[PDB]
Amino acid sequence: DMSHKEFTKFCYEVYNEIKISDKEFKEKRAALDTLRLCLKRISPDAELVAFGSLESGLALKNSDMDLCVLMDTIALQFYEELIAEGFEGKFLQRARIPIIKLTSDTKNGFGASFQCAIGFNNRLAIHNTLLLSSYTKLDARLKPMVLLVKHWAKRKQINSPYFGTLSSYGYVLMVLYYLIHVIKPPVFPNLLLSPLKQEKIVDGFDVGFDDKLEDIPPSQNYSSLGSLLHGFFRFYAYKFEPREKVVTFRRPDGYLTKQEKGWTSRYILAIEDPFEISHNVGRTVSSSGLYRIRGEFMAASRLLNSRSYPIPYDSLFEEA
Ligand SMILES: [Br-]
Ligand SMILES: [Br-]
Ligand SMILES: [Mg+2]
Ligand SMILES: [Mg+2]
């Protein structure tokens, strides 16, 4: 595939600038080690598990850590020890879903800008990280594609779940959906729908998937990174119908209506979590938020569709 050679070269240049460094990666590893030791002072029966982009390898520079304490009230004891240990942070006891947010470190050398969120017994988040991790190990093109889409969403201000747009995880799912169920030949098989997948029930949901990666043959898609991204932008700009359809990993042909799903009355953008199927990852998206997201997909597509010469690829990541 030599169709997008220039754009591809540019994609890999930006990727190398935005990906987390091995140094920052090692630092967050040491932070995790330190926090684990702190938790073991509270209880021998609790474990501290990393999830999210640092664990899957899909992290941008300066990303926050996402951690989960697994057990079986420890939250408050852990919080008190962490601050006694010189971390600074926030915690709301008895909260619906307790969360410790660490915002700084004063004694442990992890920096004044050390950011870490610690949840409790969130086994589902751990399993979707396992799934994302497997896909990143399956195809070398996935990691840069995800980072570039995340970087784009951030720069275009459409990566703000608290402000009516979409979480980073939401964009990752939109990427996987495209690579599995839209692009032909597929970049990836659907690991949940594999005939080798076995059911595994956690928290009332099936988190089973075909995880024996060595038995998965290499992709029959030979598209360059640039071609994959252009295709992804065009699908969500022009083809996907968010008023009617659900991004899903539970259908062999990837086809699912909001009607059938019963997601009709927030469901402005519908993205069904692959394990917690009752959760719409896009429920933070407002009507105005979706209009801006769609607008940005069209602009990205328009830029890349250009038959003119030298294309200003930089504008893809220029702010606003
Ligand atoms: Br993610
Ligand atoms: Br199209
Ligand atoms: Mg290449
Ligand atoms: Mg643009």
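Count begins at 1; order follows the chain as displayed.
Method on record in the header is X-ray crystallography, 1.9 Å.
Cβ coordinates come from backbone N, Cα and C, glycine included.
While the structure shown retains the original residue, Swiss-Prot records the mutagenesis experiment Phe51 to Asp (Swiss-Prot position 88) with this note: Impairs catalytic activity. In this structure, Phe51 (mutagenesis position) is part of a beta strand by DSSP. Note on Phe51 (mutagenesis position): other Cβ atoms within 10 Å of its Cβ, all shown chains, come to 23.
Taken residue by residue with DSSP, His279 (mutagenesis position) is part of neither helix nor strand, so it is coil. Swiss-Prot lists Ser53, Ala125, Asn128, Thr129, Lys150, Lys154, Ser168, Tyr169, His279 with the feature UTP binding site, giving experimental evidence as the kind of evidence.
According to Swiss-Prot, the feature Mg(2+) binding site maps to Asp64, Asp66, an assignment based on experimental evidence. Over all protein chains present, the Cβ of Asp64 (Mg(2+) binding site) has 17 other Cβ atoms lying within 10 Å.
Among the sequence features in Swiss-Prot, the mutagenesis site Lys101 to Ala (Swiss-Prot position 144) is noted as follows: Reduces association with a 15-mer A stretch but does not affect association with a 15-mer U stretch. Under the three-state DSSP scheme, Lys101 (mutagenesis position) falls in the strand class.
DSSP gives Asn121 (mutagenesis position) a coil state; it is part of no helix or strand. Counting every protein chain shown, 17 other Cβ atoms lie within 10 Å of the Cβ of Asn121 (mutagenesis position). According to Swiss-Prot, the mutagenesis experiment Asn121 to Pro (Swiss-Prot position 164) carries this note: Predominantly performs monouridylation.
Listed in sequence order, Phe51, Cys68 are the same-chain residues at least 6 apart in sequence whose CB falls under 8 Å from the CB of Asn122 (mutagenesis position). Here Swiss-Prot describes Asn122 to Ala or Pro (Swiss-Prot position 165) as a published mutagenesis experiment; the accompanying note says: Abolishes catalytic activity.
Under its mutagenesis entries, Swiss-Prot includes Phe275 to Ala (Swiss-Prot position 332) with the note: Reduces capacity for binding RNAs. Around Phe275 (mutagenesis position), taking its Cβ as the centre, 24 other Cβ atoms fall within 10 Å, counting all chains.
Recorded in Swiss-Prot as a mutagenesis result, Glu276 to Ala (Swiss-Prot position 333) carries the remark: Leads to diminished TUTase activity.
Quoting Swiss-Prot on the mutagenesis of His279 to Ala or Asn (Swiss-Prot position 336): Abolishes the UTP specificity and converts Cid1 from a TUTase into a poly(A) polymerase (PAP). Sequence-distant neighbours of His279 (mutagenesis position) (same chain, six or more apart, CB under 8 Å from its CB) are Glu272, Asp273, listed in sequence order.
In sequence order, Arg266, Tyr267 make up the list of same-chain residues 6 or more apart from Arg283 (ATP binding site) whose Cβ falls under 8 Å from its Cβ. For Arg283, the entry in Swiss-Prot reads ATP binding site, with the evidence type experimental evidence.
DSSP assigns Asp64 (Mg(2+) binding site) to coil in the three-state reduction, outside any helix or strand. Cα-Cα distance from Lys101 (mutagenesis position) to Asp66 (Mg(2+) binding site): 10 Å (rounded to the nearest whole number). For the gap of 14 residues left open between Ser265 and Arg266, the distance from one Cα atom to the other is 7 Å. Among the recorded positions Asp64, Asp66, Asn121, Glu276, the ones whose Cα is located within 10 Å of the Cα of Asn128 (UTP binding site) are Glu276. A distance of 23 Å separates the Cα atom of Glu276 (mutagenesis position) from that of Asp64 (Mg(2+) binding site).
A C-beta separation below 8 Å, combined with a sequence spacing of at least six in one chain, links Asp66 (Mg(2+) binding site) to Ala50, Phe51, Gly52, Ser53, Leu54, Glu55, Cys116, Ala117, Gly119, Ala125.
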